[PDB]
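Q: Would you mind keeping the following structure in view while I ask a few things?
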Amino acid sequence: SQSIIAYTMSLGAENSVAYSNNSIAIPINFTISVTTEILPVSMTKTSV
Amino acid sequence: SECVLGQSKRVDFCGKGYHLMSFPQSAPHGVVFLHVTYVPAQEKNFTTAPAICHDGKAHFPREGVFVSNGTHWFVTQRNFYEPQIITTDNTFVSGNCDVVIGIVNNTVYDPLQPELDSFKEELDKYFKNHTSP
Amino acid sequence: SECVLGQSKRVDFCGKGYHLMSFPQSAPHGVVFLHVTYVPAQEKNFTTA
Amino acid sequence: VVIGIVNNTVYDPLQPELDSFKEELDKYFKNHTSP
Amino acid sequence: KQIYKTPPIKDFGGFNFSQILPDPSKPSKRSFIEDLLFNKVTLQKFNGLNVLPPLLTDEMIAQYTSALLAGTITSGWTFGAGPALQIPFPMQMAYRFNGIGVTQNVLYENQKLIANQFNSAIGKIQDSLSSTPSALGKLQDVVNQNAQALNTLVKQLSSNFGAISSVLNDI
């Protein structure tokens, strides 16, 4: 039943952090990831 | 000049996360990078203390943060959990522990002692032998 | 990205003097930062080698 | 070769640890002569 | 990408952030410093001209600013480079001093003085913005120039442009 709908935008998933004056969070494992990045560097020439 | 020819500490400049290195690739009227980044995985909460004093004198880590699971105190890196026994070479000393707010109690090992302790037992054994003649 | 999400080591980029941290604040068609810095107080001469 | 250098004594923190151990060792040897 | 939120407890080792932290009393979730900036700046038409509203509402962007400030007050810099990890604020400044070559033992032995130093400096910001009227010249000139160009376009309609009359009707 797909149709066109209008709603309020979602800014993201709400998340709370437990803060304390004698608590830290040290990771035990890690990971390696790669990301792309695209940038224009030139434009086509034209002479009239 | 920065992402490829070296490692850049500018956060969120070469990939989202901690940068390692990058690889360029060509494109029609453009260029494409491959930012190889390092990201920590799932974590683990702990109990910490900003400082520690053994015989009144406060000790602070030379590099790292004090950590404890509730029974013993250790020092680990800030980005990879790796417990290590507290020793003299791991911490420098400055002043006493009557000023700092939030200090805890524990004893600090000294790595010079065990060889002396091994020698002290060796030395004490040598006196016992010399009593025979 | 630099001043807020980390402690930038660039000279005179996130406030006059040595940098510690920052605070973003909204504004109409703009943004305002609070660059917390660290500057030395009165000094004393000495002899070195 | 270095210019502007000045002479002075430097504390060796290992020395009192071994010296007091040796100083007490010296008294140990004198202690061992009595019996 | 994730909207963090600070705990209601305010035991930040003596540091005071009530000026920059959002105030729930106001109908809009904006703090003590932020409301003055909305007041200092002094901010559909006839001939086709129209102005469109921004996609992000002025209240919506106030949620990002609180989220950014909430993450950096308990996690530091780790929340921007992966999974957020919390840390006491009395120890976060110890790491920041390691970034300028001064040992961490300075902060712990002088925590009371530095806490007052930072707290006093925050208060001097609010009246500085309010008292001096030349602080927001950069933002105030953006609106004025945009309105100046838009206004002079309308006044150009009365130009004769070499004809006998300017009105399209009587000509």
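Swiss-Prot numbering applies to chain B: residues 1030-1162, in that order.
So this one's electron microscopy, 3.8 Å, going by the header.
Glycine is no exception: its Cβ is also placed from the backbone N, Cα and C atoms.
Checked Swiss-Prot, it gives:
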| type | residues | note |
| --- | --- | --- |
| VARIANT | B:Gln1071 to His | In strain: Kappa/B.1.617.1 |
| VARIANT | B:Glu1092 to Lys | In strain: Theta/P.3 |
| VARIANT | B:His1101 to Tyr | In strain: Theta/P.3 |
| VARIANT | B:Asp1118 to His | In strain: Alpha/B.1.1.7 |
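A description of the local structural setting of each listed feature is requested, covering burial, neighbours and distances.
A: In the three-state DSSP assignment, the secondary structure recorded for B:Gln1071 (variant position) is coil.
In the three-state DSSP scheme, B:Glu1092 (variant position) is classed as coil.
Taking Cβ-Cβ distances under 8 Å and a sequence gap of 6 or more within the same chain, B:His1101 (variant position) has no neighbours at all.
The Cβ of B:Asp1118 (variant position) has B:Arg1091, B:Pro1140 as same-chain neighbours under 8 Å, each 6 or more residues away in sequence.
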Q: For B:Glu1092 (variant position) and B:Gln1071 (variant position), what Cα-Cα distance in Å is obtained after rounding to a whole number?
A: 23
Q: Would you count the other CB atoms within 10 A of the CB of B:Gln1071 (variant position), including those on all shown protein chains?
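A: For B:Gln1071 (variant position), the count of other Cβ atoms within 10 Å is 10.
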Q: Taking the Cβ of B:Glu1092 (variant position) as centre, how many other Cβ atoms lie within 10 Å?
A: 10
